[PDB]
Amino acid sequence: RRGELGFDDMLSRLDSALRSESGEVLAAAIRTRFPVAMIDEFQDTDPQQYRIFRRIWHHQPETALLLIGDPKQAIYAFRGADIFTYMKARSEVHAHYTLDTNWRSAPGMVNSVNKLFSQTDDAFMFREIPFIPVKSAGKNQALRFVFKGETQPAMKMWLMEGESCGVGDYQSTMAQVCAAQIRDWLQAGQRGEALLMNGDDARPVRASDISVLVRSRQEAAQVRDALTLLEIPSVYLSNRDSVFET
Amino acid sequence: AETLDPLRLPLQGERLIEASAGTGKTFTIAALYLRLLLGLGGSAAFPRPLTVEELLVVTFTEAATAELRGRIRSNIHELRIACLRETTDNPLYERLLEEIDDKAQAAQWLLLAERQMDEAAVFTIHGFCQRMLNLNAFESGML
Amino acid sequence: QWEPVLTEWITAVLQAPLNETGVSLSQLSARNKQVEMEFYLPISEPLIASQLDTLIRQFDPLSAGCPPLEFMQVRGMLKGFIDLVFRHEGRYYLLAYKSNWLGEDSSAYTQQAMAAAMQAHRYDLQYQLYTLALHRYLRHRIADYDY
Amino acid sequence: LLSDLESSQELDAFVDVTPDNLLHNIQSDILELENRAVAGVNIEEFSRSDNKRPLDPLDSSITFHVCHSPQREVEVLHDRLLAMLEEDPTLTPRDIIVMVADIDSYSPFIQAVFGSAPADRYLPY
Amino acid sequence: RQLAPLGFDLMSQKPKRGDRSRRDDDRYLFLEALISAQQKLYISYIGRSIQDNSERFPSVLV
Amino acid sequence: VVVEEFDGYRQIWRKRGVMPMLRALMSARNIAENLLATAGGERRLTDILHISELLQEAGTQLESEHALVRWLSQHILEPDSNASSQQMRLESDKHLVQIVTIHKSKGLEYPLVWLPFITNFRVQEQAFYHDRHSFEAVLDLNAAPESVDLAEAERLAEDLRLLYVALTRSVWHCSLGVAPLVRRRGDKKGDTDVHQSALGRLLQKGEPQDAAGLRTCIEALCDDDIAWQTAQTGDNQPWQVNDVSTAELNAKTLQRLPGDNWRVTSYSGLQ
Amino acid sequence: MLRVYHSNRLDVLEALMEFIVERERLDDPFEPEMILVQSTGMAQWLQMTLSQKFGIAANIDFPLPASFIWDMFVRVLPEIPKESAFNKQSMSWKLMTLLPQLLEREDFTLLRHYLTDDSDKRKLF
């Protein structure tokens, strides 16, 4: 009645247009428009989007479809994405291609990730999501986070000691342990003891290098309160609060 | 599964690329864009070379689309310079220059791609849906 | 309801001649008339009000009263829109329209009241700039021109 | 379309521009219809770099500026226009033009940064 | 500034010499702005985002 | 004197607008220098500047002067989040510890990453799952246990994907916080709920164990890259500032007037 | 004779127009001088430059090329009204009446599928 439109209303209108009988010819017009498609971030794909892309580019000749994505990064299920659509797409298509080389992290962290996720079979508990061991880069094989004592390992699982603990006490103890490790890295980093070494080049660890990865706002405020007690300033990048509420 | 080479990918039918975390996905996308522009691959190539306004790239995040458009523009300019000079400093650009036999027609096509880079068909999902609803409004029934 | 009185008033305006010889508006052809002449007048000196108002009062007899207006030094261009310019028997004439006339309803709009309105609303500077613009226009257009 | 006319009389009055500044260099390269871009087909042309045109470091004719917001952009532009007015003693703000891609988006920021200047800093807009 | 065509217009299908488009008009406007500048040319564009500090690329003409 | 200068501020606000009045207020009172001299006042100054920019952006679209005050009071009373009305970063030069959620860390890069709450999990209660054959969204309004189990399986798969996203963002070093967390209300029941989480499904191989079993499963996968240590509660000293001095800087001053009185006017301009 | 004046800048063309006007005077003083422009700022700058060169700039008409072409159509060929019957709004209000009458044809089935689904006289206009 008002004539307005929404973000998902465009997808619903295109799916209803391709659902009709004449709109198939419209799909041929799309085959006249772009005889190719390269779809990035296919893990964040609604079923309407995949129904459209199957309506246009299923089996027609001279048109190519390239679904470039990652099933191990589909974390937007709260937004509307769905991994079962990706499993249906993997069951429908025939060819699969993967990227072997990893250019970001040190080979110690890569070996830790390939060791932790390949303990059992089907670690993602689904049959259509297999895990493969990725390979580290040749240019980044000399990355070392060195401490005052010796070379610090990649993954350090700080096991909190005790039989049974609550939620708030565990969060407070692990926030205090993280703040103590942060202040130890900053106290030894300003004297040239804790370093980041690429081959022979060295860099002291500043406050911008250490980052705490949380999941909720309450535990982020807990980390910020446990870190501001030791005279360490910290920023919250995920702060979406309005300026008018201050 | 098999390993993915950007200069040996058959661009026929439906293909599923699984790019892991930290891999060069935007570089592989730019390599496949240059492959679709110049028409490289031999037997696994496209039947005809396409222009900039015929390659459709769909990415969800708008900043990712802007970064990919800027990177593809920079790659087009670098490949045009490397084809005019018959030399480059990148090994993938070296293999791209080794795959082509002609240099003048490829340089003219890269110059026309640089001039038509503003009219590139690299949009988002909702932007592509709105453009298809506004373009063919008769068969769809959109205002 | 105003329409049948307005048209006879318009013809009463058109029947009234406005000249020193008695020339009406119906004797003017389409090529002789020119409505809404827009002119641009340049000035490269800083326009001093004290050097201009005294030059006006030296020759204009209506500047006996009318204490001088104050304005800043204006250097540049001046826009103007003359209502009507028309020639007749080889002589050019200017015509402007003023139609507010709120304070008069009787026949008191004589030459004294019109001169008082010209002194109050300060239309003397506008008419002098119109005469200067028309003199420059007839000098630029017509060769061998005399004012 | 103009050259296709049969009874057309073509007259050319082109005043040549002496190439000294960078903007005058660009205008002379456009008027003379020549290609000054060095591609470097050989390694001898790629090694040496003196075959191009020398650009003086004090030549502030063409400058490119990177800003972070529409407010900071015109805030930088106002200071740069003040520096340009201070650099030349004979320079009129009428001879200065500012063109924006969208007038309605930037016009609040332009009015904000042009009204906030004090009396010694205010230029009319 | 890009203005998409109506789609069912026949002038966009078979272009002639005297046809006018907004993209070519904007490119000729940039050329006339380059030529019409006598003394100084100033160009400013948004390069970094104010929200997430993302790199914003300039136009193809610049 | 304060009432007179506030009446002058009202005159500037009625003639020139919002930002000229705010700039004259911040220049006459010199509150910006006092907020920059105070430690922790730079974020307040950036918030004041953003509020001033938003008030200037909203003041041009409104004719009345009280309408902007009503709009500001309404936007104070309305905590709705727009893309323009969000808080920005306060400083960029000073290095700070960047706390970032797992969804906002997708595609980024960090040298050292600390994960203190990677063992905390939450059980999905509602029965909204997907069929394993038709791959369609099935919403079960009745409390059937099969739908609850099929939704908890998808919740555990989402938690494992979040664990892989959070693990694959470190470059040099990542640290994990492991603890025998029990979601059940019983304190000492002989078993912990780490097998109900994403990390314990890989540590304990999808089997319920105890704290000693979790410790043996941690110590079983010990390599050169993977190590463990106990949590030590202790603080010695907060930090050292090690500040440095600032060099001298000055501002240029314009010598003359910017322009003469050049304007193209009419007769009405001279009257 | 159609005279075409090619020049690099606009000041040479303005000086040539000034020299043309001062060289050949008009026989009719009340005849307007047709200078075809596209925008109002171009006509304003031309008026200011002609006032600077001549001391005055009056009775100079700046019409559109389409308006001048239709005026020459009226002046040359008789029995033609001053306004065209085929305008944008006139053809729109004509086609809003004509399109429901032409829906029964076979060639207009696409517009019938676009229009006869739901219509509160919004898609038709």
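Following Swiss-Prot, chain F residues are numbered 640-910, in order.
Going by what the header records, the deposited coordinates were determined by electron microscopy, 3.6 Å.
A Cβ is built for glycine as well, from the same backbone N, Cα and C atoms used for every other residue.
In this chain, none of the residues that are 6 or more apart from F:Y803 (mutagenesis position) has a CB less than 8 Å from its CB. Here Swiss-Prot notes a mutagenesis experiment, F:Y803 to H, with the remark: Large decrease in recombination, loss of Chi hotspot activity, decreased RecB helicase rate, retains nuclease activity but not Chi-sequence specificity, does not load RecA.
What Swiss-Prot notes for the published mutagenesis of F:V804 to E is this: Large decrease in recombination, loss of Chi hotspot activity, decreased RecB helicase rate, retains nuclease activity but not Chi-sequence specificity, does not load RecA. F:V804 (mutagenesis position) carries a helical DSSP state (H, G or I).
Quoting Swiss-Prot on the mutagenesis of F:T807 to I: In recB-2109; absence of nuclease modification at Chi sites. Non-local neighbourhood of F:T807 (mutagenesis position): empty, since no residue in the same chain at least six residues away has a C-beta under 8 Å from its C-beta.
Around F:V804 (mutagenesis position), a 10 Å sphere centred on its CB holds 21 further CB atoms from the protein chains shown.
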